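Undergrad: Below you will find the structure I want to go over with you.
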Amino acid sequence: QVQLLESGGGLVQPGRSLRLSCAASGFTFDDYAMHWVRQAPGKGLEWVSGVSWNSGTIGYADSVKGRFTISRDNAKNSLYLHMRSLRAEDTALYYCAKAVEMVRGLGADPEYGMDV
Amino acid sequence: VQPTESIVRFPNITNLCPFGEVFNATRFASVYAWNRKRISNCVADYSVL
């Protein structure tokens, strides 16, 4: 039973610092890659960030260069994303998930697999 | 009688610890987003170093 709990919602002002927490359960956490996906309200779904198995930041989106932070609490099986300098349109229905591909399975580190 | 030569024995070399591809990974992480893990139950060679 893989499970991901998302927190960090509510009414928040744009331009302010924000903390989002996703808790992972039902699967060994720190052997998989992991993804945050942006989803503007009233619009579609787009990739915003990710991080490797080794807790390595994949990078940041086009409009958010060098001002978000993605980190991984390996101790309590959790993941955090901090945002800064929000605007009205950086609002998104952010999603948390992992990667299907296992360590030492099928070169290079596999990081795709938008799965759960 | 005196002995001649020494013999040292041990079973086949078992599961090595996978140091290699931890350092041959696509990349390392940041300083605040730094990485740590713990290894046990495996043999470490140190010979490749």
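By Swiss-Prot numbering, chain B shows 320-368, in order.
The backbone N, Cα and C atoms fix where each Cβ goes, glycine too.
In case it helps, Swiss-Prot gives these features for our protein:
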MUTAGEN   B:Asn331 to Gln  Reduced viral infectivity
VARIANT   B:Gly339 to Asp  In strain: Omicron/BA.1, Omicron/BA.2, Omicron/BA.2.12.1, Omicron/BA.4, Omicron/BA.5, Omicron/BQ.1.1
VARIANT   B:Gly339 to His  In strain: Omicron/BA.2.75, Omicron/XBB.1.5, Omicron/EG.5.1
MUTAGEN   B:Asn343 to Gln  Reduced viral infectivity
VARIANT   B:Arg346 to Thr  In strain: Omicron/BQ.1.1, Omicron/XBB.1.5, Omicron/EG.5.1
VARIANT   B:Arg346 to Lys  In strain: Mu/B.1.621
VARIANT   B:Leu368 to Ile  In strain: Omicron/XBB.1.5, Omicron/EG.5.1
Undergrad: Measure from each Cβ of the recorded positions B:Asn331, B:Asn343, B:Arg346, B:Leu368 to the Cβ atoms of chain A, and list in sequence order the residues where some distance is under 8 Å, or 'none'.
TA: B:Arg346
Undergrad: Helix, strand or coil: which one is B:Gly339 (variant position) in, per DSSP?
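TA: Once the DSSP labels are grouped into three classes, B:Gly339 (variant position) ends up as helix.
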Undergrad: Closest of the recorded positions to B:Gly339 (variant position), Cα to Cα, picking from B:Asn331, B:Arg346, B:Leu368?
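TA: Comparing Cα positions, the closest of these recorded positions turns out to be B:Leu368.
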Undergrad: Among the mutagenesis positions B:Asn331, B:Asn343, which residue has the largest number of other Cβ atoms within 10 Å of its own Cβ?
TA: B:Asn343
Undergrad: At 10 angstroms around each C-beta, which of the variant positions B:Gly339, B:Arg346, B:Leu368 has the fewest other C-beta atoms nearby?
TA: B:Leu368
Undergrad: If you measure B:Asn331 (mutagenesis position) to B:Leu368 (variant position) at Cα, how many Å is it?
TA: 22
Undergrad: How many Å lie between the Cα of B:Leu368 (variant position) and the Cα of B:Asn343 (mutagenesis position)?
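TA: Pair distance, Cα basis, whole Å: 13 Å.
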Undergrad: Reduced to three states, what secondary structure does DSSP give B:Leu368 (variant position)?
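TA: Its secondary structure by DSSP: coil.
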